[PDB]
Amino acid sequence: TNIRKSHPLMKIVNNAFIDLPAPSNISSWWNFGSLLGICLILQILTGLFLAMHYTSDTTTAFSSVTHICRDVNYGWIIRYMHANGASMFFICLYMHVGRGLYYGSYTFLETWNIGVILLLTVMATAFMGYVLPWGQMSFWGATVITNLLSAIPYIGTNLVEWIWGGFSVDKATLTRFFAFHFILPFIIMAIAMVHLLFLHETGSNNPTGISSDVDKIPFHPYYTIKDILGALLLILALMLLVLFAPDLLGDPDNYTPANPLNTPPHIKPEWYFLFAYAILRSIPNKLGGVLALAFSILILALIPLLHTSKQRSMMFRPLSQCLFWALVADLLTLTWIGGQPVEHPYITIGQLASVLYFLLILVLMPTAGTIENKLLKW
Amino acid sequence: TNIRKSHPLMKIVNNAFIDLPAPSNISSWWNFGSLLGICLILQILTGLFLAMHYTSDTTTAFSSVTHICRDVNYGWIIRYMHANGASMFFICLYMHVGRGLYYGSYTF
Amino acid sequence: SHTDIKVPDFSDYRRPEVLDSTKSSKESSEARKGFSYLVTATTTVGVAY
Amino acid sequence: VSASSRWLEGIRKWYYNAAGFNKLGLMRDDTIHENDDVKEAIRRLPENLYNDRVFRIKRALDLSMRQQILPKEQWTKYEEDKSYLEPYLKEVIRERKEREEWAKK
Amino acid sequence: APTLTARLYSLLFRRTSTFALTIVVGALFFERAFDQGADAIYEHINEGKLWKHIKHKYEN
Amino acid sequence: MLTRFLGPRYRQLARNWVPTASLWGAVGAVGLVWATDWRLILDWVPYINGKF
Amino acid sequence: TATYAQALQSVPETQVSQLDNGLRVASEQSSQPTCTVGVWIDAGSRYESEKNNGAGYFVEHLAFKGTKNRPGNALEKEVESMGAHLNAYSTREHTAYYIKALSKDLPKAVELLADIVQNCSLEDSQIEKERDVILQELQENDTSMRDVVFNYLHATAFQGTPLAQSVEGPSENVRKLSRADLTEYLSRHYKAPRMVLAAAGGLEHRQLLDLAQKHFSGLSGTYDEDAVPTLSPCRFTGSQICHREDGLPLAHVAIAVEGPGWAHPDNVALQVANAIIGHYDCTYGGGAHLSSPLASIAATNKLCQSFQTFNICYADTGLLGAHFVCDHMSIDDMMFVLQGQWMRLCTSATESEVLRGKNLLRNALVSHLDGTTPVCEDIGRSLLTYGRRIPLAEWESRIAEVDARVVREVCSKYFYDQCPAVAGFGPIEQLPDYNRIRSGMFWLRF
Amino acid sequence: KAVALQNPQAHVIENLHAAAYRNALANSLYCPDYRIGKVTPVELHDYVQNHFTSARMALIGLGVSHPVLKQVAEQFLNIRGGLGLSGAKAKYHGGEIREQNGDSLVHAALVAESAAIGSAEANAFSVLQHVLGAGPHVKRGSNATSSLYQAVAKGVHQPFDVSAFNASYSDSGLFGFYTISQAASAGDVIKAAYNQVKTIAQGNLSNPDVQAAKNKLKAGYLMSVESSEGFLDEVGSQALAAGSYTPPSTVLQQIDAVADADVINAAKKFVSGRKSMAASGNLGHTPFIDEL
Ligand code: HEM
Ligand code: HEM
Ligand SMILES: Cc1c(-c2ccc(Cc3ccc(OC(F)(F)F)cc3)cc2)[nH]c2cc(Cl)ccc2c1=O
């Protein structure tokens, strides 16, 4: 009868975007899934058009970006769309993660763990992207981050020199970082397809955490038009930055060419890495700080195993709500400390915040969930 | 019962590669389609290792390729593998097309 | 009928170790399996190298 | 109605009202997370209790969609909350633990 | 059992873990054996031409 | 809190499966040493030692 | 007040004697009033070439059709004069005739049996009538699918040897069998060294011995010339046979491996192992709580209508395996689960399941021998296979010595990494290829 | 039920019971097809509470002592007392049921009211059953002694089968015969068997045949109870029916006590009673009751 349902290619589109049963009551916090895909396609298109006028030679990499922003027709708009798009990408990532943490979506183990893989691959992609323009922050970011492997005993220096392709950061490091930054987004897109593959087996959670099979609506036209509205708001947020404050989220030192002989005094990472920078430097120890750095991200993989509450969502769990917002404010504290110099009293504040982060994740929230279970007599 | 036939991801591979019913009398000409699957991946691998040493600037392109040939460890092997893989790919491709034309596979 | 069923003679394809119908096959089985698995092991060693 | 009992019950009634699922007409057992023990217990419920659970959950999802709550008269009173599901889940758990105990010997 | 193949089957090829262990050990020794043989053949075919054959003349 | 797996049956199963696990571990160790060309171990092997 | 061991020790002992012609007379006294007496013979289809295959079944058909001294249908009337039940059967290695009657009829009943196995008249008209009846039976035997599949398993497993030949024989042979062939078969195979005269019930051993001396002293037992048919080892072949008939509703499958033989110590362990796997039918009442993993899985998921395990023994060979009847869309699942259970037994067996299987074998052994016909059958088969009847105390001693280690070693010997024989009949399009079945006989993890 | 209905005998016998009786013994052994899925726990509770009571129970043991069973019964089975219902009485009516299903062979059964179990006439009906024929005693036998088979086979020259059917209960019983024959020859077989029973009824019966039937009955009864299963079943049936155990010797004496005139009286009771017939198959030539 209907060729939309029977054609071998269209059945995937129908069973993924048209006839998909979806809960009738998913709020605006479920929009960031599609916005992450809009962002990923934006970065692929803009980046591809930036690669038509970029050279990864150490002697000309800096000048090719100026050639883009000066001589290429509307090259500036493409350049700053790609740069600000990366920041919008990380805003959507952290909101997607916090959504899943608050509403108990982590109980989808396969979907959650594939998500953690996507987070790490997007982090590596954005880290390598920042090295290409070859400014001051590019060079010392590549130096520090690659040197993190030196903490590994007995093989660290070999791993560092193997990745650099030499005894120091040089042309070979930039050429290979360009190849990695080119190819890694397509692998990300494939893993995002497996993310949705595992998701579609069970369908979506909802704000109440209660099964919604009694009340399902088709994805089209309800969440197609709601996702279009959310996309239009993303375009608004991006173009405000690009057209009124294109340098607000960047660093001025990157507009100076690289200099291996001098490091700037106020070197700080991009804003979306400062919290982990704060975690690392709060430990006065090389290996200890590197392990705390890795565990500050990998603990998300442990989050599914610490769920003790008999209710899925935090909507009906006040104590968990309060601890959740104490965790959000603590992450804002670590970001602030990450952006300040290493002096009294910031050192002790950053240590207390680093301790509070793991204390909240590991100890307090499971105990709250158990107190809540006992209060309801089950 | 069997995880291979019920897991969401392994089920696709099972239905595509492991339990696929195929005819019992297909000759060697049906292998070329698989070979095109191999050669493509080969060109994706070797080429990906040439991109780590290639610069697209017009003044430093020929020189970069000669640097790959002469200075990179075993770089000549990777370069000439990527170079001759094109000829192998096109031989396999023309054999695939001739096979399809002779045995009436174009009805699909 | 079905009792007329009778397997055709496979003797043209059998190995020399199992040609005789009046001899137990359990004695030669390990040699045959060991030969085939030796072939497989040699192939795997070469591919691994 | 002694010293510690009335204080414990006072804190439980406080928490019950603070959770706020009663504002959507729900009962406690309507909010439990569905694992295999709970799916089996729900399966064993008689027709009427099942249909009431279905309609209460459907009305709550409708309210959450509209971002509304019921009038105060229709809130689920703490003293009238019926643990209709508890005995079935308790039996299912007892059966699974018997199976697990047999698997050790 | 007197036959070599029967001993190999009854000793090594029954289990798969032992099969894998045999494979890796065989690869480990076969690498060195094959490398020495190939190098010997290549050196013999081109005697008096390689650098190592004329090295002694120049370095003191 | 995996306390379900403390009984005679599971210790019996572990006793049965220990040798295969040990053999797979040995396979992994030998494979790693052969792949990395780790001279620290390989210098003691008699016939291999001549390749350096 | 009593105990299991004391009860086992209290069973009366079988008493065996041997006449001069070579006949062996065994008996077991009991307090019951009835009794069962019979003659077992070591002659079946295995002792037949292609020329005269089916001769034994033909002779067995003509046994109860009059003799020289009781012509016509008189003999039958004599049995029904005393209300006795006269029965017979034939297999691939044995033949048996027996009578169930009262104690008082022990003199007359024996006098009938000696008449049957000595003086087969073989009237020509009766030969023609039984030829027609046997042709009708051969036509009608195609309706039983289980027996067809077992014949296919025998034909493929033991191809090129006497064990491939079926009991009834091909339809062409029966059309050409003549009275000369039947007389030659009787004169060659029915002889005193190969016969056993068993009895069980209310009787005394010496009376049976005296009656045997009266009525069986005429049998020849000299083995005239070198006419001494002796078996030889039979080659086993891993192979597949598939009869595709998509019109039928259900598929029958039977898979087997080579067994130890009649008189091996290993058999007891195998009988424990099969008891762990068990059996299932769609009408069983246990449901999903059954101890066997295969039975519980099949019951919950509806993988098959029924399955069972078998261990069929011959001289120095045998079949060991399973047979299931299932839907045409469930063969892969059943084969997967069955082979997984076999590998589980081979690699990892625990004490509890072995204890359960030992108890099952004890109960089956006790309950099977309860009456007069099963005891007489036990004596008759034992005296031909082992040369002596094994008491139940020895069976308990053999069974009690099995543990998890012995089961693991025996199963690893006979099942693991072996080429099986497979037979399938019906809608069997989903039956795996022989390479897949063969590869399922080991594990990569082990 | 489906498995039990693979055998045509089960279907024919259940229909025969439905036709012969009206209220009590008419109930089938299996559920009616319409009522499957409609049985509720309340029905089961009522059935057990009403019928499982001390006065209606018997506990038999083989291989255990007496004090153990007595202790178990006193501890548990005594509290279950509170004896409930009594049941109806068997009403005999007779009739016909014919169910055509187009199978290869026609099955039929013609019976009549005979007697109650544990009565003098029951032994006479058993002896008559063994006079007429109750299946073969020899593998692939010609049934030479069976009067019914020889009577039918004289006229009918096609494969067939016939036997005597007997079934006694606590208040009523059915006696008659069962036939299996091809569609064309069903009427011939039924007419021949009915004629043979009529000739026996008129008086033609030989004392040697009566003695042979008595020996068959004695041998069958003795050989039935050799096994543990048969012995337990016989003891339990006697315990429920009469509330006392009768050893085999007394049964043998009672069987021998039957006079040869009582068999003739039983045949007369059969020939002059309201018949009940059931049939199945291609019923294109089977007669009705009036035709016989
Ligand atoms: C490139 C990165 C990612 C993309 C493109 C992506 C995409 C999506 C999409 C389209 C959905 C369905 C719509 C929605 O629920 O909003 C979804 C759901 C989900 N994602 Fe992601 N995701 C990404 C990364 C992650 C990460 C880092 C996590 C967690 C650590 C995660 C966890 C989840 C979960 C748990 C759900 C199910 C939510 C629910 O059913 O309520 N994803 N994702
Ligand atoms: C997830 C996808 C991507 C992310 C998050 C990302 C992120 C970034 C970031 C943060 C920069 C630094 C911009 C600056 O500081 O000036 C950058 C630069 C760059 N990216 Fe990407 N990128 C992505 C994909 C791609 C792709 C697919 C390509 C090409 C095929 C590409 C090509 C480039 C180039 C050529 C530059 C250097 C020019 C410049 O500095 O603006 N990017 N990228
Ligand atoms: C700790 C640290 C960082 C830093 C860099 C990256 C992260 C997050 C991260 C971690 C791992 C990663 O790789 C992976 F994806 F796993 F492969 C990619 C990204 C967090 C912090 N960046 C600096 C940049 C400057 Cl310019 C100077 C100093 C610092 C400094 O001290």
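Here chain A follows Swiss-Prot, giving residues 2-379 in order.
We read in the header that electron microscopy, 2.9 Å was used to get this structure.
Placed from the backbone N, Cα and C atoms, the Cβ positions cover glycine too.
Of all the Cβ atoms in the protein chains shown, 21 others lie within 10 Å of the Cβ of A:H182 (heme b b562 binding site). What Swiss-Prot lists as heme b b562 binding site is A:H83, A:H182.
Taken residue by residue with DSSP, A:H196 (heme b b566 binding site) is part of a helix. Using a 10 Å radius centred on the Cβ of A:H196 (heme b b566 binding site) and all shown protein chains, the other Cβ atoms total 20. If you look up Swiss-Prot, you'll see A:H97, A:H196 marked as heme b b566 binding site.
Sequence-distant contacts (6 or more apart, same chain, Cβ under 8 Å) of A:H201 (ubiquinone binding site) comprise A:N16, A:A17, A:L21. The ubiquinone binding site annotation in Swiss-Prot covers A:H201.
Long-range Cβ neighbours of A:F90 (variant position) (same chain, at least 6 residues apart, Cβ-Cβ under 8 Å): A:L37, A:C40, A:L41, A:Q44, A:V123, A:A127. Quoted from Swiss-Prot for the published natural variant A:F90 to V: In strain: 65, 66 and D.
Contact annotation for recorded positions (A:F90, A:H196, A:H201) versus ligand 2: A:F90, each with CB under 6 Å from a ligand atom. Sequence-distant neighbours of A:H83 (heme b b562 binding site) (same chain, 6+ residues apart, CB-CB distance under 8 A): A:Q44, A:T47, A:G48, A:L51. The two recorded residues, A:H182 (heme b b562 binding site) and A:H196 (heme b b566 binding site), show a Cα separation of 21 Å. Within 10 Å of the C-beta of A:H97 (heme b b566 binding site) there are 21 other C-beta atoms, taking all protein chains into account.
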